[PDB]
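**Student:** This is the structure I have questions about; it appears just below.
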Amino acid sequence: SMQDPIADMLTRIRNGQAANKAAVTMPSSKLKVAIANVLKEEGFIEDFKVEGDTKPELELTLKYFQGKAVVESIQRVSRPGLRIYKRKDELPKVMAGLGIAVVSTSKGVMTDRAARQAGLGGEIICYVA
Amino acid sequence: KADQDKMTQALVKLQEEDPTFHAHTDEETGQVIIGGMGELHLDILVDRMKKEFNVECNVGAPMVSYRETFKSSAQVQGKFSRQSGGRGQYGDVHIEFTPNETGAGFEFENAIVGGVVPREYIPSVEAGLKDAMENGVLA
Amino acid sequence: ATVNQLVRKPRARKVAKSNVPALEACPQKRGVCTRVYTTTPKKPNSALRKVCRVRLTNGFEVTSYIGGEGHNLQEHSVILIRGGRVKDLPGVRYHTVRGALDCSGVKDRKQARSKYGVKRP
RNA sequence: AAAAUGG
RNA sequence: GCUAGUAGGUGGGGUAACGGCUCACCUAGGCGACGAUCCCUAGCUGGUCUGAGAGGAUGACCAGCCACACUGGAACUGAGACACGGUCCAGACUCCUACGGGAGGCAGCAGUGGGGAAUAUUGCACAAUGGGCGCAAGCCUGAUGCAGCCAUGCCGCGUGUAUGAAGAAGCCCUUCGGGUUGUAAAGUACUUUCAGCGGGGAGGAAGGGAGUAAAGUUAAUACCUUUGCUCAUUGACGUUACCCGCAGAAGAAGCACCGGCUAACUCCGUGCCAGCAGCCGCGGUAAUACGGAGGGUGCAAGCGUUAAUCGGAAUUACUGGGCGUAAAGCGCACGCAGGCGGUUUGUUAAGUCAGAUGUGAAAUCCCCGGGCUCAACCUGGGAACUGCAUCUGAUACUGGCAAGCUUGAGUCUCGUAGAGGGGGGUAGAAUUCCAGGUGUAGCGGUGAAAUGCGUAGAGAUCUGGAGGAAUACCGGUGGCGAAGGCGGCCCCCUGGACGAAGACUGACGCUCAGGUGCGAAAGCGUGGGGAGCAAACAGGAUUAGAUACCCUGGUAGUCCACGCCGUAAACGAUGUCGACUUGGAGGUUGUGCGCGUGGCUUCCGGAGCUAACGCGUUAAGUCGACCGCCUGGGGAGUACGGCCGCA
RNA sequence: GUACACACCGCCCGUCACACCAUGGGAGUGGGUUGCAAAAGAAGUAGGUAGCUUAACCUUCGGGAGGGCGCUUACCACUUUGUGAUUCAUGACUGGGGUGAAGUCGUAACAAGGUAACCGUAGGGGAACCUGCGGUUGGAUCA
Ligand SMILES: [K+]
Ligand SMILES: [K+]
Ligand SMILES: [K+]
Ligand SMILES: [K+]
Ligand SMILES: [K+]
Ligand SMILES: [K+]
Ligand SMILES: [K+]
Ligand SMILES: [K+]
Ligand SMILES: [K+]
Ligand SMILES: [K+]
Ligand SMILES: [K+]
Ligand SMILES: [K+]
Ligand SMILES: [K+]
Ligand SMILES: [K+]
Ligand SMILES: [K+]
Ligand SMILES: [K+]
Ligand SMILES: [Mg+2]
Ligand SMILES: [Mg+2]
Ligand SMILES: [Mg+2]
Ligand SMILES: [Mg+2]
Ligand SMILES: [Mg+2]
Ligand SMILES: [Mg+2]
Ligand SMILES: [Mg+2]
Ligand SMILES: [Mg+2]
Ligand SMILES: [Mg+2]
Ligand SMILES: [Mg+2]
Ligand SMILES: [Mg+2]
Ligand SMILES: [Mg+2]
Ligand SMILES: [Mg+2]
Ligand SMILES: [Mg+2]
Ligand SMILES: [Mg+2]
Ligand SMILES: [Mg+2]
Ligand SMILES: [Mg+2]
Ligand SMILES: [Mg+2]
Ligand SMILES: [Mg+2]
Ligand SMILES: [Mg+2]
Ligand SMILES: [Mg+2]
Ligand SMILES: [Mg+2]
Ligand SMILES: [Mg+2]
Ligand SMILES: [Mg+2]
Ligand SMILES: [Mg+2]
Ligand SMILES: [Mg+2]
Ligand SMILES: [Mg+2]
Ligand SMILES: [Mg+2]
Ligand SMILES: [Mg+2]
Ligand SMILES: [Mg+2]
Ligand SMILES: [Mg+2]
Ligand SMILES: [Mg+2]
Ligand SMILES: [Mg+2]
Ligand SMILES: [Mg+2]
Ligand SMILES: [Mg+2]
Ligand SMILES: [Mg+2]
Ligand SMILES: [Mg+2]
């Protein structure tokens, strides 16, 4: 059954980028929206929009540069089967800093860089290059 | 044979104890021959084995290596044919055996005429004879 | 394999056996020659390779190869054997150490003398 | 219809 | 599976102290698939080696801890021992004896024998550090400081340095022109580390012992104590380091390797011989692969070999691998434990995260330095010790608790299709047999025959009857079922699936070791049945033979009931569940209004994936959850043991 | 189509004969370790006390208290017996496996391999195998 919704979101993006889809819609959640904000601020997606009330849906507008998807690789790190937590000094660097790592800290979801500045470790949600 | 290994060790020690003691296994007979400067000498050694070395042994006369030789001359034929299908095995040789000069051993003569036996097969014939000669033809 | 399966049953290594069991983790072992003889190599080689059955101090009886040209080894000769199998000889997994114990060095050897226990000419 | 083999 | 002081309680006793520690009594507990019990192996650690790391391997020396001291056992004394150089008892050994009885314990140091591939001198000194005793002096110390042996390792240095064409001889090779050794050597000019000889010379030495002085103390300028002061005095190493002087290149290079891997090639000898070899292989008369020589390559007081560990090996893959066909998806399903789990709010702060505090011996490793002429080596400080406990915080995510929601899951209302299952009944065709009629010489069979059958009337044809088994056509890349499977028609009982439109419940889910159920054919048990077919068997052919293939016969079995077996290329050689990602042409079955919209299914194909073949929205694409399984070919899915079975 | 590549005069299977090696079974035989049920009881320590004996204290001067010795009980080492378990060694003979060498007998598979092959099961046969039943395609053919 459906057990990892975050990995599904990442798959939808990846599969959408590979299929050259303008936007990818999915069932919405607070954590999904948080990650969507981090992706948008880091310039991996164009925009996101949550619509509906009883059953909200999150639509993400994907961005393609020179006919190539901006998100070259998006992979889930921490998963239900194996959760990954890192201290502030152990925070991962994706693509030697050229990529981002979405991390859930005690002060909310943020990039690895931001978390390292705040001196906060947390759960490594995904790597986005 | 448990004491045989001990006997080896015993003979080694005995040789160290007495220079005149000489232990040597005759290869042909396959029997170990003990050499001494006297009967009493050897007797004492054997008694020592029985006690000191705790190796039970019984002395005997060394076996003699004999040989054989044809006392008569006769021309003979050796034919081997085994063909029942596909590659077979044919071979026929007419060899004359004659008593050689005592001590001259083997004096094979290739008197093949008309190249009936090809040159390549000739050495094999001789070699085969030699091996068979090494094996007993009488006893 | 999944992590959960690995927690239940961890990754398993291998025993890895020795090619020279009679040595019993020793550089060399002393032994007495029980039979010195010759044997034919397996195809595609042809020769009369010199070998000797040896009863080691540890109590194992093994076959050892007598390297070099010419040897003075007879039955009841104390020799030192080392590790080293012979490809074309089936069952010979040890080599006699030339120039040690009752084993003599190869004569008329001017190259690789240390490997045949020959003193500097 | 039968129709093996070939260090 | 394990356990009767066993698990606990109560009281008594016992210990320095808690305690089944012990005893009595009472209760019936305790432990274990988070591995008990039992078996095998083993001193543990800081560390060491290898590795980019994660790991793997290891625990010699040094330091901490534990255990043991001829073997088995016991206590005594003492602050401390159930006591290496104490006691008692027993045992095995060795020794003494007057035969009655005695004595002893190198796993302290050295040393001996034995074992082994292999591991050192029966040295010196308590000069120093530390320890026991003593007021102190001092005494004791195989601790310790040092010396001996050993290339065992590590580190530093040397064995000369410039010049030198004569491109000498001499060697090897050569196309006989020459080339190479090779500036290499001679020859010439220098230097002398080190070794050797000679002569100087630290430092490790602190203190202690004499006095002498002041102060303190005291009745006392006593004695004692303290701190100064003064005078002789203490080095095993030791012929110390080091320095200096003298003679003279003198006194000082070897080991392995040159077919590829792998840096280094020719000649000669030998001729599948002798031999070589890590692997691939090499040697049978033009061997860069054997052996020798010349020449070279690499290392160097070492160089090889062997053993051994890690690496390379992503070849157990945590980091970091696979399972359509290479090894690998359980035959299928249900399901407990376990793992994992939609969405929203609040709450808690377990995980997690942050900071702090304590601890994580020293050494080692690492960094920055200092000291030995340098280095090895020694040393100061720092770092690190990634861990653990505690306190104070953060609260997103994960977890717990509480209330929710509907989207997953489920229920109900209605209809549809189906060889889904179980039971009972029935129909038509055909085969066989039995009885009778007609009729007459063949029939049957094969590649060709023959066996066989037939004048005791076959075969053929017609009529009546008996019995068993299977259901032509429909019929289909059709349908139904978890899989195995399921096919005339009818009734009875019963399971699932799908569609339409609503309502209801509210995460009620997914996977699943062990467990349990189902599971073709053959086979097995008992009782029935037996048409046709047919293992076995028989005869006839075929053939060199023919234990076959072919022919004529034919039993078990095939069928039914009940029970057992539990396996198949049980296959899509593709585990299950969920989400996502271009198309086309069909089949089958609902449903809405020619165009839609569901279920299932067949072919083809795009991206992507794949070793390739191929797969391709029914994935072998892209991801997540859980399970099963693989780790070269044989040996072998075999042996042994266990469990199951009537076999 | 193919399991062939000095290329079908290819490749290749099993029994049998001989030699060698490892290993299973085997009347048993000899060791190690160990479970259970008992027996045993040195020394020591603790408890009791037939008897014997006694520096320190008390005393009515007699003795008393207390102690020691001996004895006795409990615990217990050596040792002993019976019966199991496990492990190792060895054993007449025997099963299968592997490696030999131009042996013997066939030709089962690879082409439609000359009866397509293979899987499970059953029966038969010197051997490879053959035959029945059901299953699979990992079979060729189609003019
Ligand atoms: K060869
Ligand atoms: K207890
Ligand atoms: K108690
Ligand atoms: K370790
Ligand atoms: K002990
Ligand atoms: K004391
Ligand atoms: K001292
Ligand atoms: K992995
Ligand atoms: K469950
Ligand atoms: K929370
Ligand atoms: K029948
Ligand atoms: K499973
Ligand atoms: K056997
Ligand atoms: K036995
Ligand atoms: K066949
Ligand atoms: K069959
Ligand atoms: Mg041990
Ligand atoms: Mg590695
Ligand atoms: Mg005491
Ligand atoms: Mg003592
Ligand atoms: Mg001692
Ligand atoms: Mg000693
Ligand atoms: Mg020795
Ligand atoms: Mg003394
Ligand atoms: Mg090279
Ligand atoms: Mg030559
Ligand atoms: Mg190695
Ligand atoms: Mg590895
Ligand atoms: Mg692999
Ligand atoms: Mg296969
Ligand atoms: Mg396979
Ligand atoms: Mg399956
Ligand atoms: Mg299931
Ligand atoms: Mg917490
Ligand atoms: Mg430390
Ligand atoms: Mg929560
Ligand atoms: Mg129905
Ligand atoms: Mg179906
Ligand atoms: Mg059946
Ligand atoms: Mg039956
Ligand atoms: Mg029939
Ligand atoms: Mg038939
Ligand atoms: Mg199976
Ligand atoms: Mg099937
Ligand atoms: Mg399978
Ligand atoms: Mg396709
Ligand atoms: Mg089996
Ligand atoms: Mg046996
Ligand atoms: Mg007693
Ligand atoms: Mg055939
Ligand atoms: Mg065939
Ligand atoms: Mg076939
Ligand atoms: Mg048959």
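What you see of chain C is 2-122, where the numbers are those given in Swiss-Prot.
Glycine residues also receive a Cβ, built from the backbone N, Cα and C atoms like all the rest.
Feature list, courtesy of Swiss-Prot:
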- C:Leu57 to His: Protein is not incorporated into ribosomes (MUTAGEN)
- C:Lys88 to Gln: Confers low-level resistance to streptomycin and a 15% decrease in the translational elongation rate (MUTAGEN)
- C:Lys43 to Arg: Confers streptomycin resistance but not hyperaccurate translation (VARIANT)
**Student:** Around C:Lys88 (mutagenesis position), which residues of its chain at least 6 apart sit with Cβ under 8 Å of its Cβ?
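**Tutor:** Non-local contacts for C:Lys88 (mutagenesis position): none found.
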**Student:** I need the least crowded one of these recorded positions (C:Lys43, C:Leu57), counting other C-beta atoms within 10 angstroms of each C-beta.
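**Tutor:** Least crowded of the recorded positions C:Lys43, C:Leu57, by Cβ count within 10 Å, is C:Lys43.
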**Student:** I need the CA-to-CA distance for C:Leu57 (mutagenesis position) versus C:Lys43 (variant position), whole Å please.
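**Tutor:** Here the two Cα atoms are 26 Å apart.
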**Student:** In three-state terms from DSSP, label C:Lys43 (variant position) for me.
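**Tutor:** The three-state answer is coil.
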**Student:** Using DSSP reduced to three states, classify C:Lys88 (mutagenesis position) as helix, strand or coil.
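**Tutor:** It is coil.
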**Student:** Where does C:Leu57 (mutagenesis position) sit in DSSP terms: helix, strand, or coil?
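**Tutor:** Going by the DSSP assignment, C:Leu57 (mutagenesis position) falls within a strand, counted as strand.
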